[PDB]
Each structure stands twice: as structure tokens, then as C-alpha cells.
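S.K.: Structure provided below as C-alpha cells; questions to follow.
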Amino acid sequence: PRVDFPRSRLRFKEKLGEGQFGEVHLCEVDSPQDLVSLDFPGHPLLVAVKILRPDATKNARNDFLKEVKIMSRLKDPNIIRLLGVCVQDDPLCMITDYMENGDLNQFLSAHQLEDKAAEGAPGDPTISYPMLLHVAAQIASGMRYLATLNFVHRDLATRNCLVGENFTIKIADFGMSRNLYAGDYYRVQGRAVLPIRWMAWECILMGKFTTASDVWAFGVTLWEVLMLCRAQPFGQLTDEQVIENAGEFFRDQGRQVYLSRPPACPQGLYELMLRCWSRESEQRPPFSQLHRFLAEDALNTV
Ligand SMILES: O=C(Cc1cccc(C#Cc2cccnc2)c1)Nc1cccc(C(F)(F)F)c1
């Protein structure tokens, strides 16, 4: 915010990822204790530091400074936060918590649903159905916070969520240029890149994102979680078929198709997903209600 983090205290250790106007490195802080405040909570402390890419242009710099401004709006346990910045002079940095379990798509991909609940040792690559709910509830809480600020994410998906120790989830936004998730985006020259498989029908037709389209994307993201990210949404359809599907929602003649129920997903939970994909934006559930259902109702056996 007002005072720059001491850049001299960072020791860079490895690359975590690379985006459109910046890249993220793991760093160590030699003495973490004397930097502590309310904005700044083995023996070395690890942080993740985003910096400008080496091919940095004036345009990338501008995008970096705006990113700092945008992220400064956001303070919530389940939204990524800036511990510190270096923007008074070069090189420019954004410092955040190191989330050691990486993005949620890669994390869930490496796990399997538990055969029998709580029968395994710590560390085994298994995850329980209640943990999936807990993961989902956290994303919903993060989205509830964003909705109160009238802040529209525009690209919610597991690939933009981070996983910390003890399964804390934080929503982030890594942009749309990563090689790893290129199949998730539909590109046309001179047009905005679009994650159509997560997009409400009205966005595909009008390109207008709202809190209600964020709810639709949360429905798809929840589907991802319950699939343990084993398949792409609408995976057996082409991009063009997925775009045509939005036209079918528009004409409203009952020919639109939906994501199928995941194996780990009970029918009651799947009805919630379907409500997120309601044709009319007003009928999609608010995040406060999505969170309530995921934190509580979903624990019912009746
Ligand atoms: O998330 C970003 C980009 C960004 C910036 C600084 C650090 C990191 C990281 C990291 C990392 C990676 C692996 C392990 N641990 C940490 C990511 N921007 C952004 C822009 C607008 C809105 C939002 C939000 F909050 F609404 F989602 C987020």
C-alpha cells in the first residue's frame, strides 16, 4: 500500500508460473518477524512474488500497475491477498502468500475419491466427499465477498484457485494466456479470449459479464470439483457446439444441454448445480445461499 516492502529482503529460489505481463517466483525472507503487521502476518519464510516478464513493454507495465490497484480492493480469507508491493521503483513486485499445494485443478487431479471414509493414513492421495464440499463452500464464500463489492471475476474455474496448507482455498486470477490451460479458452483474432465452457449463455451471445454469470461459472467450477477435475466441461463437444448450445438456451425450446451429474455428486447437490445454470439470471441462486447449502444442507443424509 503506502510503504514499499524492502526488496533487498527477497531471495529468489524458483519459478512457479508465467502469465501475460508477469511471472511468479518462490522467494525466501531472511527474517520474517520484523515485517509483521495486519497486512503482513521451515525457519525461512516463503512467499510468492510476481514480477514483470523479461520482455516487459510499456503496456505490460501499465497492466501490472492496474493489477496492483485491483488486488488492493480485496481482503477476504478466501481471496488472494497482497502482503506487500514494490512499486515506487524498479523492479516492480507483488508479494503474496505462498500456497504450497498449487492450483486446485492440479491438486484435485492428483487425488482420488475415498473408497471408505477416513480409513487411510495421512498423506495418501485420497480425498473425502465432505472435503470436496468444504473446498466448494470456501469458493462460494470467496464469491460472496466479491459480490458484496459488486466485483465481477469473469473467469472463475479450478485453474484459478490456489490450495494452501490444511486445504484452505483462495480464489485468484492468472489470466488467459497460460499454455497449460489453452484448451479452456476460445480465441478469435482481434476478439477477447473467452472461457466459453464456463460461460453463461448470455455472455457467449452478448459478451456481458455480471454477478449472475459468475454464479453460472461457479456451477461449472463446482462440477469440476465433484469430477475431481477428471474431464473438461462439455469435453466431447467442439468449441462451436458449445457456442451453439448458448443459442439453444436463448431460443428456449427445450433443446439446450447441460453438464451431466458427476459420480461423486448426489442428486440434491446436482439440483443446485442446475439452478446455477437457470436460463433467467434472476433465478440463479445468490452466493450466500450457495454457501449455506454447501456448508450445511449438503451434510444432510435426509
Ligand atoms: O491473482 C492474480 C495474479 C497474481 C498476482 C500475484 C501473485 C500471484 C500468485 C501466486 C501463487 C502461485 C502459486 C502458489 N502460491 C502463490 C498471482 N491477480 C488478480 C487480478 C484481479 C483479480 C484477482 C482476484 F483476486 F479477484 F481473483 C486476482
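Swiss-Prot numbering applies to chain A: residues 601-641, 647-729, 736-913, in that order.
Using the three backbone atoms N, Cα and C, a Cβ is placed for every residue, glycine included.
Checked Swiss-Prot, it gives:
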type	residues	note
ACT_SITE	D766	active site, proton acceptor
BINDING	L616, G617, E618, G619, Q620, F621, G622, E623, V624, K655	ATP binding site
MUTAGEN	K655 to A	Loss of kinase activity. Complete loss of the collagen-independent constitutive activation; when associated with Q-211
MUTAGEN	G707 to A	Confers over 20-fold resistance to the ability of an inhibitor to inhibit autophosphorylation
MUTAGEN	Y740 to F	Abolishes interaction with PTPN11
S.K.: Where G707 (mutagenesis position) and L616 (ATP binding site) are concerned, what is their Cα separation in Å, rounded?
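M.R.: It is 9 Å, counting Cα to Cα.
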S.K.: Consider only the recorded positions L616, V624, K655, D766: which of them have a Cβ under 6 Å from an atom of ligand 1? Write none if no residue does.
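M.R.: Those recorded positions that pass the cut-off, since their Cβ is under 6 Å from ligand 1, are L616, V624, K655.
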S.K.: I'd like the Cβ neighbour count for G707 (mutagenesis position), meaning other Cβ atoms within 10 Å of its Cβ, all protein chains included.
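M.R.: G707 (mutagenesis position): 14 neighbouring Cβ atoms within 10 Å.
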S.K.: Neighbour count, 10 Å Cβ-Cβ cut-off, for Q620 (ATP binding site): what number do you get?
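M.R.: Cβ-Cβ neighbours of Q620 (ATP binding site) within 10 Å number 14.
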S.K.: Determine, using Cα-Cα distances only, which of these recorded positions is closest to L616 (ATP binding site): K655, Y740, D766.
M.R.: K655
S.K.: Near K655 (mutagenesis position), which residues of its chain come within a Cβ-Cβ distance under 8 Å, counting only those 6 or more away in sequence?
M.R.: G622, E623, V624, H625, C698, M699, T701
S.K.: Around the ATP site formed by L616, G617, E618, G619, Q620, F621, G622, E623, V624, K655, list the extra residues of the same chain whose Cβ is within 8 Å of the site's Cβ centroid.
M.R.: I656, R658, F785
S.K.: Between the residue listed as 'active site, proton acceptor' and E618 (ATP binding site), find the distance joining the two CA atoms and give it rounded to the nearest Å.
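M.R.: Given the Cα positions, the residue listed as 'active site, proton acceptor' is 17 Å from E618 (ATP binding site).
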S.K.: When you tally the Cβ atoms that lie within 10 Å of each candidate's Cβ, which of the recorded positions (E618, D766) has the highest tally?
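M.R.: Neighbour-count leader: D766.
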